[PDB]
Number of protein chains: 2
Amino acid sequence: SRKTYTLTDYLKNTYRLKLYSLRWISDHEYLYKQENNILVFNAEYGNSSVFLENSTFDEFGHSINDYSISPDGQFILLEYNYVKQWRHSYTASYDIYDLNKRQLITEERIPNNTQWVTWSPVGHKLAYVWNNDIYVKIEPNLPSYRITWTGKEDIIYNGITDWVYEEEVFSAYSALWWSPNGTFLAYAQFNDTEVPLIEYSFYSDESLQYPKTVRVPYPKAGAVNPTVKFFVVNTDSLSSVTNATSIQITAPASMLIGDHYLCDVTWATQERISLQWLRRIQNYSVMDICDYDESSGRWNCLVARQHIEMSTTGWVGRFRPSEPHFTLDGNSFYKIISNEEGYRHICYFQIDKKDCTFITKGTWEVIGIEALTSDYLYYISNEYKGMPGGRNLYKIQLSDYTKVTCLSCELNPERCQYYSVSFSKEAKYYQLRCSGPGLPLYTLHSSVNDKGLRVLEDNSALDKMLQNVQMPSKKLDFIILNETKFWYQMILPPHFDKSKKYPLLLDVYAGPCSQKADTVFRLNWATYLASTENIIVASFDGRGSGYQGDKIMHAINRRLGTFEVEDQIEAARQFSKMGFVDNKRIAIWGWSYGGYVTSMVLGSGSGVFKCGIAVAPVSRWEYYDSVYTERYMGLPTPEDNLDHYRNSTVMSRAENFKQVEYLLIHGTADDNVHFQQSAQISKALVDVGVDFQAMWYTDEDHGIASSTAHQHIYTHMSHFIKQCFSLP
Amino acid sequence: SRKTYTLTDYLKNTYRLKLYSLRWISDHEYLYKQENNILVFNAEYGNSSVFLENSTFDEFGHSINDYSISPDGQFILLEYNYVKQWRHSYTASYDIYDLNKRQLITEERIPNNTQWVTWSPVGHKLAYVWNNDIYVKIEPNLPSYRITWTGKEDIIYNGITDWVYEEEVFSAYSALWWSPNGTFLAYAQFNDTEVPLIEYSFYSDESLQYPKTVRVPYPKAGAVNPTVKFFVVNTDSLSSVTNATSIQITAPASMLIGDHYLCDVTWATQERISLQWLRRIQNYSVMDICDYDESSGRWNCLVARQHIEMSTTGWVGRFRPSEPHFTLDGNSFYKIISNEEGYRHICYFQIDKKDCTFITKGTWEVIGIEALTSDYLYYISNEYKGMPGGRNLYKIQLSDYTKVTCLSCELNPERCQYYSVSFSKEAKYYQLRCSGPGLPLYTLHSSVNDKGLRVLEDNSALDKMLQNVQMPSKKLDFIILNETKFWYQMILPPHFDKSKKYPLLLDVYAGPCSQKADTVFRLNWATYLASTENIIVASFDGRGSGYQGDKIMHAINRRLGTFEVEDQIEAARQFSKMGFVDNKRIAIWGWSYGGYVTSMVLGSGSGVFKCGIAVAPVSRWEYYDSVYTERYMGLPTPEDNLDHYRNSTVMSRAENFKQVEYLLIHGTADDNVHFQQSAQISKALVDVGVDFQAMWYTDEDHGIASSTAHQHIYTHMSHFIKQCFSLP
Ligand SMILES: *[C@@H]1O[C@H](CO[C@H]2O[C@@H](C)[C@@H](O)[C@@H](O)[C@@H]2O)[C@@H](O[C@@H]2O[C@H](CO)[C@@H](O)[C@H](O)[C@H]2NC(C)=O)[C@H](O)[C@H]1NC(C)=O
Ligand SMILES: *[C@@H]1O[C@H](CO)[C@@H](O[C@@H]2O[C@H](CO)[C@@H](O)[C@H](O)[C@H]2NC(C)=O)[C@H](O)[C@H]1NC(C)=O
Ligand SMILES: *[C@@H]1O[C@H](CO)[C@@H](O[C@@H]2O[C@H](CO)[C@@H](O)[C@H](O)[C@H]2NC(C)=O)[C@H](O)[C@H]1NC(C)=O
Ligand SMILES: *[C@@H]1O[C@H](CO)[C@@H](O[C@@H]2O[C@H](CO)[C@@H](O)[C@H](O)[C@H]2NC(C)=O)[C@H](O)[C@H]1NC(C)=O
Ligand SMILES: *[C@@H]1O[C@H](CO)[C@@H](O[C@@H]2O[C@H](CO)[C@@H](O)[C@H](O)[C@H]2NC(C)=O)[C@H](O)[C@H]1NC(C)=O
Ligand SMILES: *[C@@H]1O[C@H](CO[C@H]2O[C@@H](C)[C@@H](O)[C@@H](O)[C@@H]2O)[C@@H](O)[C@H](O)[C@H]1NC(C)=O
Ligand SMILES: *[C@@H]1O[C@H](CO)[C@@H](O)[C@H](O)[C@H]1NC(C)=O
Ligand SMILES: *[C@@H]1O[C@H](CO)[C@@H](O)[C@H](O)[C@H]1NC(C)=O
Ligand SMILES: *[C@@H]1O[C@H](CO)[C@@H](O)[C@H](O)[C@H]1NC(C)=O
Ligand SMILES: *[C@@H]1O[C@H](CO)[C@@H](O)[C@H](O)[C@H]1NC(C)=O
Ligand SMILES: *[C@@H]1O[C@H](CO)[C@@H](O)[C@H](O)[C@H]1NC(C)=O
Ligand SMILES: *[C@H]1O[C@H](CO)[C@@H](O)[C@H](O)[C@H]1NC(C)=O
Ligand SMILES: *[C@H]1O[C@H](CO)[C@@H](O)[C@H](O)[C@H]1NC(C)=O
Ligand SMILES: *[C@H]1O[C@H](CO)[C@@H](O)[C@H](O)[C@H]1NC(C)=O
């Protein structure tokens, strides 16, 4: 009976989680920002010298957005004038500071408006992208060599991804890859010549008299995609009297007979590079393994060494083919592939032998491979307790596959069931991040004996303040439909009394391979809704969700907008059954795919929901980008899946919105889910004569993430939900 | 105590006003459509033959949008495939039907996509515009002659106006003018080369995968305007072996020294044409009077016959310089100009004498000159009863200026105080349209003796149905501020009991020279609000309004967004004083300028209003079009009026919205008041953390006038108002 977690608490960020972001630099040391002084810590003993002080750049003259230290400690890269583009891309200006000579490098600098910069993985070589071309600097103070000359704004991209490659395939702006010791620089080249443009108004400061039209090469579903090429250049034989020789590695022939994507590049040795390609119909992929050829000076990709990967029940990978991890000599590698029972497990490959050996099996999936030593492989899985929403670090003995030790399950089972890990340069040490269900807990460990060295952060600061407030609780459980379990989670109000009728808000994402029912600790809008408004905020992972094998995941293949929406409605019904839910007060809300599902649900006239909110929803699949959409729906042609594209829009369900209160919200400068989508919904609802609520956000994009917009939307949503539930 | 006027009554249009739209064809006959048979009526005796039957075109094969009969009765022009553009512009396809030969003209037809068509004023010559060029047809079946070759989409306009000329100067798409007997075709040419474009998304049917970007030459305030040229061509000497000759008529030299507009063209004789020009700073204008010069084949405007008109207190004209009406010999003309007491009266000019003589004076304005015979001039004025919102037909004896007869005041003073008139080809007859405060009443009259011939329509059909419903009443009165009267109107609920506290909705337009307090009979949203919801819907004409002379009209010169908004707030206060108003329930709403004022008012934090709705508001003047904006504000430069442009935005008042409930509504395809404006408001409110309501209308323009959008918005607004007033 103290204060509750209020809307303002969330919005103003009064209760803050501490983190412990460290960047390893050797096998023995790491860096950490402390009161703006980057410090170097000794993994073993824990002592720390100051590496650089908040002082050093008092009079830089510019506000410093980020730093990045050369792998050999000698120089430090300074990032300023940060201007965001899409989710990962941005441009900045850069300056290099010599640490020996305590000075800034004044001549032959990095241009203003640089799109990407990266060090070589050892030493202090530099590669950067400027007006879509790649440049290399051997020494920070020396003149840079030009690698490509073809770069052209919104047409040719060298070393950086276009829109759809950034967002849907690499999850990165960067499209260049150094070889381990820095000899080679590989890069992708993207030709967007015939990719159609999305165009939308941007309004800017009210001083701007005419609105700007932003235009972006963006392939909607079934439209014309970019084409890609791959090159490797030798930075050691750069001339300054000759243009650099870039060596192309063509796609596999099987890929060349139609549209495809380059979807993974991973160096294997100093002279071996592995590449993964994927057909536009994303159920067939091929891996190439290429060796440097001394006498030719090109890259030989032995077809004997190819490895085909495909799926009959859906698409390849969770979102794309998994990345390989090679052994030091690079003759074999481990990779997560789905077994024949449909479960994602670690497989073991020989460069030239065509099959592989699973080194794990079970009714659970490997989340990712984390580290590879000479006789141990470390990975994260959801095996422990057989709960998919959990997350734990395991290690397996390379010389004996039965010897599997769980490195985190036992460490604190009550507080910690969701871990991630960050290893040191050779895995002498590792840092565990526990993120639920208790308050996050960062610790350090040495791999040699798996000894827990010390506690890095434990959020006891926050723990104090939090017993001062009536927090909500989280139940993670499952229900059974057709004797398979489907997990749900519920944020329950403080003093939850199971005999009363609570109003319930269904929190939905439901996208392919999504997981909204997990054991993470979160301070968010739902916390406020439970704590202050006594609303149960529930999420449910139905068909289509991940981490439970392909029978659940691929269940929506080619059939988006069906099973995942019906299972959501079902879950609602089940919650009524549970008894502590007010029947006549169930709501639903979600963002992106979440908004689509919300809308599809509200549109189905199942009468289960009183109302919902869709934020930046997809409304019909022909509008979303090709790489994502087609991965699940294939092509919107009559020979393929046009029928289901058309059978699955929100607008056809417009009529049924007559039975629900609806809130449509969408940022006008949304480059991802275009405003178009919401605009099509409103139109549909107007036409069939349905009242609803609406909200645009001028110049906000898909994040609606700008400070004041963020507060404004949640505020507007809160009022909506309260009035919908008749709370005061 | 029967049924009331409901929201559905308004939206579904259950109670319909009958009209009597007649198109005169001679001095003795007129046409009238009647369950789809155009009939010719005999003005004198009232009998009627059928002129053409709904039958004639049963199997035309196309749906017929409109007709237009050649002045000489021989042919009939048929308009189909109507596709709307802006307020007046559209394109259509056309067919000419021979009435003698009872046939359609099959060869040498009018192209699909014709932008404007018009007959010569006598005979059956044709002029049309296609891809921005002018063509003339001497006979309907003959090949057309090409007049201009320079026409170019969105750049060069021959014979039609660009955006801003259509909307703000000619109130017409058409920019060509026949001489009285059809000898000459005058036309304007518009060069939009450097006029910047407004661009906005259009979404179309949901089948359209990528949104279309509409782009339109549109000069915002202070931006680069179009330039204009004026030509006359002789249609009688057209060749078919020679490109046809267009004599240009340059603007006044005094105009060529800076930006200007052509703002009126009016033929005076068979060989005399009058032109009015206006400087971009719209307080100085010049009239040219041009004669055909047989000897040069050219047009001569003696500088000695020019007539300079200007204003020191504001701009010239109500919205532009008034049109001249010439005597038959074309040596003198009448024109409405403002006198030195500031009142708009009819002035009498001699082509070459530099002064003019007022033929009316008084504390009232002439609304317009209607007809001119050899010894009588007919006009509409707001003189009767000294009420500006009234409207009556007067006639003045040309031979004696003291002999002024009021032709309509007395006809039915109780039912009729707002008249318009339509004269026959020589003013032998005239049709009065009474439009308030009673139900509209159309009658016919002969001018010879001013005898009322018969009643054409009296809406008794509607009168019947209307006593079956509890209608509201309208009070028209004034209040006094600084011993001048300012008029208000109130739509009062049925059984209005002056001792109760009613909730009040302030209906605002407030634009320069506007009039929202008049005696017209209207069936609209306000009727519903009064009748069914017992809300007083009030309007108030404050400073800036028209028809009361320049001291009231010009009061907001260079100072938009001040006096007109403060007077609106004042009026609200006055209504509280009246005693029958609920203090804590005053609302305000308006559209366009009306939305601007509403917003400015809500933003002033006068605490008088609980809430308001802005539909397609102007938010800052730099966004609206040049011709309108500058007419009142001048140029947004530091040497001129930049300061007041900046001191008068809605967004700077954002903070004060914290004290009111707000609804922002705007059509996304608004080519007039661009969506941009509302987008800037929302952004401002978000940034300062103010909650509000919003609604966009996908693909609707400034009218929000499409059938389903129209119903949807008024519905959405109604809920808003009801909840704001706590009404069931
Ligand atoms: C952190 O301190 C260590 C030294 O402190 C530890 O030495 C161990 C041998 C052990 O006995 C332990 O109890 C003790 O606390 C620093 O190691 C140093 O490294 C460099 C040589 O490269 C030198 O500066 C020191 O001479 C050397 N110490 C020893 C005794 O070997 C280490 O530098 C420091 N780390 C930082 C950056 O804070
Ligand atoms: C990047 O842009 C900046 C800012 O526009 C440039 O800054 C100017 O640099 C020169 C130094 O000789 C001076 O003329 C000015 O004093 C600078 N302006 C400021 C505010 O510092 C800069 O030159 C550009 N840098 C690079 C790497 O080209
Ligand atoms: C980094 O790896 C590269 C690639 O193997 C090494 O470069 C080779 O060096 C040896 C000489 O010791 C030669 O056999 C090859 O000709 C080199 N490859 C070429 C042509 O690039 C290099 O030794 C490694 N280390 C460095 C130089 O940092
Ligand atoms: C319309 O008026 C025009 C001129 O106002 C008349 O034609 C001109 O005037 C006289 C009379 O025919 C001639 O001397 C000229 O040759 C004519 N000008 C030209 C070349 O067009 C014409 O008579 C009138 N037509 C009608 C319908 O009455
Ligand atoms: C049109 O209006 C302008 C602006 O109101 C008038 O010019 C102002 O008046 C006097 C005399 O020119 C000056 O002291 C001001 O500096 C003027 N202001 C500006 C910005 O022009 C002008 O008199 C009017 N008539 C015209 C076009 O001659
Ligand atoms: C209408 O009638 C005209 C006939 O003239 C006589 O009409 C009688 C009704 C009567 O009033 C007499 O005074 C008139 O002299 C005829 O000539 C017109 O052409 C007719 N018009 C039409 C369109 O039918
Ligand atoms: C390198 O390539 C560019 C473009 O092809 C060319 O203009 C430039 O001259 C070349 N430089 C040398 C050294 O040949
Ligand atoms: C990929 O999936 C599509 C759609 O079901 C189908 O046409 C094809 O058989 C699949 N191809 C392969 C190689 O699995
Ligand atoms: C054609 O007009 C006459 C009016 O007298 C009417 O009787 C007939 O039914 C009409 N048809 C239409 C379409 O109104
Ligand atoms: C105009 O359009 C229709 C449809 O394309 C065509 O059949 C017709 O003949 C066209 N001709 C004209 C009127 O120029
Ligand atoms: C008339 O004008 C146009 C454009 O200047 C020219 O191309 C055409 O050849 C001319 N022809 C005639 C018919 O005189
Ligand atoms: C950053 O500067 C100093 C340098 O050592 C650091 O100790 C301190 O905590 C920070 N300075 C302050 C007091 O803000
Ligand atoms: C069993 O599967 C789902 C849940 O997985 C269930 O709701 C459905 O009714 C059954 N089968 C189907 C989808 O035909
Ligand atoms: C009279 O005009 C307005 C009308 O309310 C008022 O604001 C003003 O104070 C009065 N007088 C003067 C001197 O402006």
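Using the numbering of Swiss-Prot, the residues shown for chain B are 39-766, in order.
Quick check of the header: X-ray crystallography, 3.0 Å.
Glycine is no exception: its Cβ is also placed from the backbone N, Cα and C atoms.
Taken residue by residue with DSSP, B:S630 (active site, charge relay system) is part of neither helix nor strand, so it is coil. Residues or ranges marked as active site, charge relay system in Swiss-Prot (evidence: sequence analysis): B:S630 (among others).
Annotation comment: Swiss-Prot describes B:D708 (among others) as active site, charge relay system, evidence class sequence analysis. Secondary structure at B:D708 (active site, charge relay system), taken from DSSP and collapsed to helix, strand or coil, is coil. Within the same chain, residues at least six positions away from B:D708 (active site, charge relay system) with a Cβ under 8 Å of its Cβ are B:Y238, B:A654, B:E738, B:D739, B:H740.
Around the Cβ of B:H740 (active site, charge relay system), a 10 Å sphere holds 20 further Cβ atoms from the protein chains shown. In this structure, B:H740 (active site, charge relay system) belongs to neither helix nor strand by DSSP; it is coil. Annotated active site, charge relay system per Swiss-Prot: B:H740 (among others), in sequence order.
Annotation of the mutagenesis experiment B:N85 to A in Swiss-Prot: Does not inhibit dipeptidyl peptidase activity, interaction with ADA and homodimer formation. There are 8 other Cβ atoms within 10 Å of the Cβ belonging to B:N85 (mutagenesis position). Secondary structure from DSSP puts B:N85 (mutagenesis position) in coil.
According to Swiss-Prot, the mutagenesis experiment B:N92 to A carries the annotation: Does not inhibit dipeptidyl peptidase activity, interaction with ADA and homodimer formation. Around B:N92 (mutagenesis position), a 10 Å sphere centred on its CB holds 13 further CB atoms from the protein chains shown.
Residue density at B:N150 (mutagenesis position): 11 other Cβ atoms are found within 10 A of its Cβ, drawing on all protein chains shown. The note that Swiss-Prot attaches to the published mutagenesis B:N150 to A is: Does not inhibit dipeptidyl peptidase activity, interaction with ADA and homodimer formation.
What Swiss-Prot notes for the published mutagenesis of B:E205 to K is this: Inhibits dipeptidyl peptidase activity. Reduced to three states, the DSSP call for B:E205 (mutagenesis position) is helix.
According to Swiss-Prot, the mutagenesis experiment B:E206 to L carries this note: Inhibits dipeptidyl peptidase activity. Within 10 Å of the C-beta of B:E206 (mutagenesis position) we count 22 further C-beta atoms, all protein chains included.
Quoted from Swiss-Prot for the published mutagenesis B:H750 to E: Inhibits strongly homodimerization, dipeptidyl peptidase activity, interaction with CARD11 and T-cell costimulation activity. Close to B:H750 (mutagenesis position) in the fold, though at least 6 residues off in sequence, lie B:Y735, each with a CB less than 8 Å from its CB. In this structure, B:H750 (mutagenesis position) is part of a helix by DSSP.
Sequence-distant contacts of B:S630 (active site, charge relay system), defined as residues of its own chain at least six apart whose C-beta falls under 8 angstroms from its C-beta, comprise B:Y547, B:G549, B:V653, B:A654, B:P655, B:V656, B:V711, B:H740. Proximity to chain A, defined as a C-beta distance under 8 Å, is registered for the following recorded positions out of B:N85, B:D708, B:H740, B:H750: B:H750. The two recorded residues, B:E206 (mutagenesis position) and B:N150 (mutagenesis position), have Cα atoms 28 Å apart. According to DSSP, B:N150 (mutagenesis position) is assigned to coil rather than to any helix or strand.
Its Cβ taken as reference, B:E205 (mutagenesis position) is surrounded by 23 other Cβ atoms within 10 Å in the chains shown. Cα spacing between B:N150 (mutagenesis position) and B:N92 (mutagenesis position): 24 Å, rounded to the nearest whole number.
Comparing B:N85 (mutagenesis position) with B:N92 (mutagenesis position), their Cα atoms are 20 Å apart once rounded.
Checked against ligand 9, the recorded positions B:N92, B:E205, B:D708 give B:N92 in sequence order as having a Cβ less than 6 Å away from one of its atoms.
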